[PDB]
Amino acid sequence: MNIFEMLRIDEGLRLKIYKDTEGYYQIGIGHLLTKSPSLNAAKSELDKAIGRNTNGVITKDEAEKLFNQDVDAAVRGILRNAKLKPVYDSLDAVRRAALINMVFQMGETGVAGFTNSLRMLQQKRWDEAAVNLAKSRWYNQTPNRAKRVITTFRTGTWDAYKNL
Ligand SMILES: [Cl-]
Ligand SMILES: [Cl-]
């Protein structure tokens, strides 16, 4: 199991534009297009992303290219983030994947706001950060996903993803 397999599971794969769980426009493997209400604005963003006239549709190959670019950017955002970096540097390989996952989903900014859980993660207080993480809008809006990530942080293994 790896970050790619992990997020593919959590985000799914869709070849047509679609609304995410907050009503935003996305496509591919969790690729956010626009926080705006226009399907047109989204088709515009999409073509610019793809570099061609899509018409709201991309190939698997295309979706995977956005995917690679997005995982890369998440990793680099964490590395450049003064609040995230040290957390990330203190964790083991599985747990780093769980941090990239949250970052991919909600942006560096959003994650950097989990100040208290970040502190516990840094201190290796597993079970307490797990409880802290659960007390969030994030866990309330997408609980199943939140639970897989959170278990990952708790146990340091891929258990929550095996089967899926
Ligand atoms: Cl992009
Ligand atoms: Cl969910």
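The backbone N, Cα and C atoms fix where each Cβ goes, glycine too.
Lifted from Swiss-Prot, the feature list:
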ACT_SITE  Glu11  active site, proton donor/acceptor
ACT_SITE  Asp20  active site, proton donor/acceptor
BINDING   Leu32, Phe104, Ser117, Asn132  substrate binding site
MUTAGEN   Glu11 to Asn  Loss of 84% of enzymatic activity
MUTAGEN   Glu11 to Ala, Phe, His, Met or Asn  Complete loss of enzymatic activity
MUTAGEN   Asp20 to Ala, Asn, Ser or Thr  Complete loss of enzymatic activity
MUTAGEN   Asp20 to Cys  Nearly no effet on specific enzymatic activity
MUTAGEN   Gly30 to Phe  Almost complete loss of enzymatic activity. The enzyme is destabilized by 1.5 kcal/mol
MUTAGEN   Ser117 to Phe  10-fold decrease in enzymatic activity
MUTAGEN   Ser117 to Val  50-fold decrease in enzymatic activity
MUTAGEN   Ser117 to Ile  500-fold decrease in enzymatic activity
MUTAGEN   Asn132 to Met or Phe  2-fold decrease in enzymatic activity
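Structure with Swiss-Prot features highlighted.
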residue: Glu11; record: mutagenesis position; DSSP (3 states): helix
residue: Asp20; record: mutagenesis position; DSSP (3 states): coil
residue: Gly30; record: mutagenesis position; DSSP (3 states): coil
residue: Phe104; record: substrate binding site; DSSP (3 states): helix
residue: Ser117; record: mutagenesis position; DSSP (3 states): helix
residue: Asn132; record: mutagenesis position; DSSP (3 states): helix
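In this structure the C-alpha atoms belonging to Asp20 (mutagenesis position) and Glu11 (mutagenesis position) are separated by 10 Å.
Ligand 2 lies under 6 Å from the Cβ of none of the recorded positions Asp20, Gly30, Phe104.
For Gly30 (mutagenesis position), other Cβ atoms within 10 Å of its Cβ number 22. Within 10 Å of the Cα of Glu11 (mutagenesis position), the following recorded positions from the list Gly30, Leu32, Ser117, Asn132 place their own Cα: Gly30. The mutagenesis positions listed here are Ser117, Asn132; among them, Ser117 has the most other Cβ atoms within 10 Å of its own Cβ. Close to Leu32 (substrate binding site) in the fold, though at least 6 residues off in sequence, lie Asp20, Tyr24, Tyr25, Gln26, each with a CB less than 8 Å from its CB. The Cβ of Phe104 (substrate binding site) lies under 8 Å from the Cβ of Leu7, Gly30, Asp70, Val71, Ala74, each of these being in the same chain and 6 or more residues away along the sequence. The Cβ of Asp20 has fewer other Cβ atoms within 10 Å than any other of the mutagenesis positions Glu11, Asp20. Whole-number maximum of the Cα to Cα distances across the substrate-binding residues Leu32, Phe104, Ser117, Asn132: 27 angstrom.
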